[PDB]
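Trainee: First, the structure itself, so that you have it in front of you.
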Amino acid sequence: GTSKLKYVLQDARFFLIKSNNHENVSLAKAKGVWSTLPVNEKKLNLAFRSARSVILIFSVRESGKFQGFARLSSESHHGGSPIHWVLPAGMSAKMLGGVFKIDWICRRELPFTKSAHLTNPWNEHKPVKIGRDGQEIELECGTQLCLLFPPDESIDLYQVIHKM
Ligand SMILES: CNc1nc(Cl)nc2c1ncn2-c1cccc(C(=O)O)c1
């Protein structure tokens with residue numbers, strides 16, 4: 001069912017996360033962590049204190065799809081065991097130093113063709129698939145986008161609700 005999902009998305013904030021490669025999204029799904037550039041890191045740390053749930057919606061560049069979405073469970077932290085991100089051209093490990101812990105809510109894909117009816121008021125009402133890494137998605141758009149994903153019956157949201 002979708003009822004626990006809707007409870008988790010209640011009054012959530014949503015952010016578009018863009019990844020240059022599939023490898024880091026697979027690593028994020030395996031290890032429950034994410035790292036972003038400092039400008040987005042600051043925005044996510046602020047949002048984490050501000051909302052019952054901060055939702056990251058992932059899209060690998062040029063994939064034509066979203067790869068899933070996750071809830072922040074921590075602010076960023078430094079000093080953990082090195083996350084072996086695959087660094088794109090021009091990107092260094094220091095730029096990706098802050099590490100957020102995340103809990104996956106859906107690890108299934110959604111193709112962009114399925115979200116073409118959703119526009120983001122915070123990005124000039126462009127289709128929600130359009131946006132830079134870190135673009136905030138307004139509540140109603142974000143909620144409907146997350147509800148479009150296929151159910152991920154391997155995840156039990158009971159623990160996530162208790163983190164709230
Ligand atoms: C582990 N965290 C991350 N891993 C990867 Cl592979 N890419 C990330 C990222 N955080 C932001 N980006 C990003 C988004 C859009 C364009 C580019 C680019 O360099 O062209 C890079």
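Residue 1 is the first one shown; counting continues down the chain.
The header says X-ray crystallography, 1.6 Å.
Quick reminder: no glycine exception, Cβ is built from N, Cα and C everywhere.
Annotations for this protein, taken from Swiss-Prot, read as follows:
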type    : residues                            : note
BINDING : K18, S19, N20, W34, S35, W85, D133  : RNA binding site
DOMAIN  : 12-149                              : domain 'YTH'
MUTAGEN : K18 to L (Swiss-Prot position 361)  : Does not affect ability to influence alternative splice site selection
MUTAGEN : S19 to A (Swiss-Prot position 362)  : Does not affect ability to influence alternative splice site selection
MUTAGEN : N24 to D (Swiss-Prot position 367)  : Abolished binding to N6-methyladenosine (m6A)-containing RNAs
MUTAGEN : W34 to D (Swiss-Prot position 377)  : Abolishes RNA-binding and ability to influence alternative splice site selection
MUTAGEN : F66 to D (Swiss-Prot position 409)  : Abolishes RNA-binding and ability to influence alternative splice site selection
MUTAGEN : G68 to I (Swiss-Prot position 411)  : Abolishes RNA-binding and ability to influence alternative splice site selection
MUTAGEN : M95 to A (Swiss-Prot position 438)  : Reduced binding to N6-methyladenosine (m6A)-containing RNAs
MUTAGEN : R132 to F (Swiss-Prot position 475) : Reduced binding affinity for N6-methyladenosine (m6A)-containing RNAs by 9-fold
MUTAGEN : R132 to A (Swiss-Prot position 475) : Reduced binding affinity for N6-methyladenosine (m6A)-containing RNAs by 100-fold
Trainee: With an 8 Å cut-off on Cβ distance to the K18, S19, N20, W34, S35, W85, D133 Cβ center, who else from the chain surrounds the RNA site?
Mentor: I17, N24, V25, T36, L96
Trainee: What is the total of other Cβ atoms whose distance to the Cβ of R132 (mutagenesis position) is within 10 Å?
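Mentor: Result for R132 (mutagenesis position): 10 other Cβ atoms within 10 Å.
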Trainee: For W85 (RNA binding site), identify the closest of the mutagenesis positions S19, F66, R132, judging by Cα separation.
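Mentor: For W85 (RNA binding site), the closest Cα among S19, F66, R132 is found at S19.
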Trainee: List which of the recorded positions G68, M95, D133 have their Cα within 10 Å of the Cα of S19 (mutagenesis position), in sequence order.
Mentor: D133
Trainee: Nearest of the mutagenesis positions to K18 (mutagenesis position) by CA-CA distance, picking from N24, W34, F66, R132?
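Mentor: Going through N24, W34, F66, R132 one by one, the closest to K18 (mutagenesis position) is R132.
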Trainee: I'd like to verify something. Among the recorded positions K18, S19, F66, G68, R132, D133, which ones have a C-beta closer than 6 angstroms to some atom of ligand 1?
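Mentor: Close enough to ligand 1 are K18, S19, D133.
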Trainee: Rank the recorded positions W34, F66, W85 by the number of other Cβ atoms within 10 Å of each Cβ, and give the residue at the low end.
Mentor: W85
Trainee: So among the recorded positions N24, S35, who's got the most Cβ atoms within 10 Å?
Mentor: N24
Trainee: Within the domain 'YTH' (12-149), count helix residues (DSSP H, G, I), strand residues (E, B) and coil residues, in that order.
Mentor: 40 helix, 40 strand, 58 coil
Trainee: Would you pick out, from the recorded positions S19, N20, the residue whose Cβ has the largest number of other Cβ atoms within 10 Å?
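Mentor: By the 10 Å Cβ neighbour count, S19 comes out on top.
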Trainee: Counting only residues 6+ away in sequence within the same chain, which have a CB under 8 Å from the CB of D133 (RNA binding site)?
Mentor: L16, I17, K18, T36, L37, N40
Trainee: How far apart, in Å, are the two Cα atoms that lie farthest from each other among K18, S19, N20, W34, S35, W85, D133, the residues recorded as binding RNA?
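Mentor: Comparing all Cα pairs, the maximum is 17 Å.
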Trainee: Check each residue in the chain of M95 (mutagenesis position) that is at least six apart in sequence and keep those whose C-beta is under 8 Å from its C-beta; list them in sequence order.
Mentor: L37, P38
